[PDB]
Amino acid sequence: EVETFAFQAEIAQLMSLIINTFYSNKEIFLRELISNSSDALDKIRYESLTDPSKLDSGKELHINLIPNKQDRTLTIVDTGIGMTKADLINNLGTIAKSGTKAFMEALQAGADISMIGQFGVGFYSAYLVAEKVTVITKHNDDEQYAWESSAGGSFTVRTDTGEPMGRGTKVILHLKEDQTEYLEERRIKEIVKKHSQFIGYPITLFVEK
Ligand SMILES: O=C(NCCSCc1ccc(Cl)cc1)c1ccco1
């Protein structure tokens, strides 16, 4: 069973702005997603201070980067707090509404796309390099769900029947044809060392076989 939802008009037209605007500094997408993973890991670590059973679904707090040249996908996995179904549909969209509005206001005042993280909507920078984004997430209080959107005004949510994750969030970036450079090991290392050197969690860059 697949449910189809519409983006709020503000989020939809920001996504099209990220897709259609000529902006060469696309590498910042990785910084925003890694930063999003770092925030989710901080959340579960803090909550586990007053409730250690919240780590029964996994005690390791880390970030994995998985390039796949055959599928043309780049996957960012974290063992953070994860997201519930209401997070995917209601809660985060409400936050992204006001954050998107403020971001596009600044973009006309001279700001550029790289400052998207200051408005809390850094996730949508994934569409600088991806034509489709899939989000697999598992929260301690909810089932495993699969969110997905190729922009165009809508997204889908379904119960995930794939590999159980224990806890956390998996962001799968189906890259554009001309953005295969972010599947190369040396390029990812250069971006991580440039924008995410001080992230307080281990970042493991998986090598292909
Ligand atoms: O994008 C939507 N839902 C899935 C969000 S998961 C990635 C994410 C996206 C934005 C932010 Cl600020 C944080 C995390 C949406 C939009 C309207 C209803 O839902």
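Chain A is numbered as in Swiss-Prot, which gives 16-224 for the residues shown.
For this deposited structure, the header notes the method as X-ray crystallography, 2.3 Å.
Just so you know, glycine gets a Cβ as well, placed from its N, Cα and C.
Here the residue is the original one, but Swiss-Prot notes a mutagenesis experiment at this spot, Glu47 to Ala: Strong ATP-binding. Strong interaction with HSF1, HIF1A, ERBB2, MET, KEAP1 and RHOBTB2. No effect on interaction with TSC1. As a published mutagenesis entry, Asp93 to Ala appears in Swiss-Prot alongside the note: Impaired ATP-binding. Strong interaction with HIF1A, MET, KEAP1 and RHOBTB2. Loss of interaction with HSF1 and ERBB2. Los of interaction with TSC1. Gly97 to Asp appears in Swiss-Prot as a mutagenesis experiment; the accompanying note says: Abolishes ATPase activity.
Feature annotations (Swiss-Prot) mapped to structure.
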residue : record               : CB count, 10 Å
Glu47   : mutagenesis position : 20
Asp93   : mutagenesis position : 27
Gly97   : mutagenesis position : 26
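Classification of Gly97 (mutagenesis position) by DSSP places it in coil, neither helical nor stranded. According to DSSP, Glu47 (mutagenesis position) is assigned to a helical segment. For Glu47 (mutagenesis position) paired with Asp93 (mutagenesis position), the C-alpha to C-alpha distance reads 13 Å.
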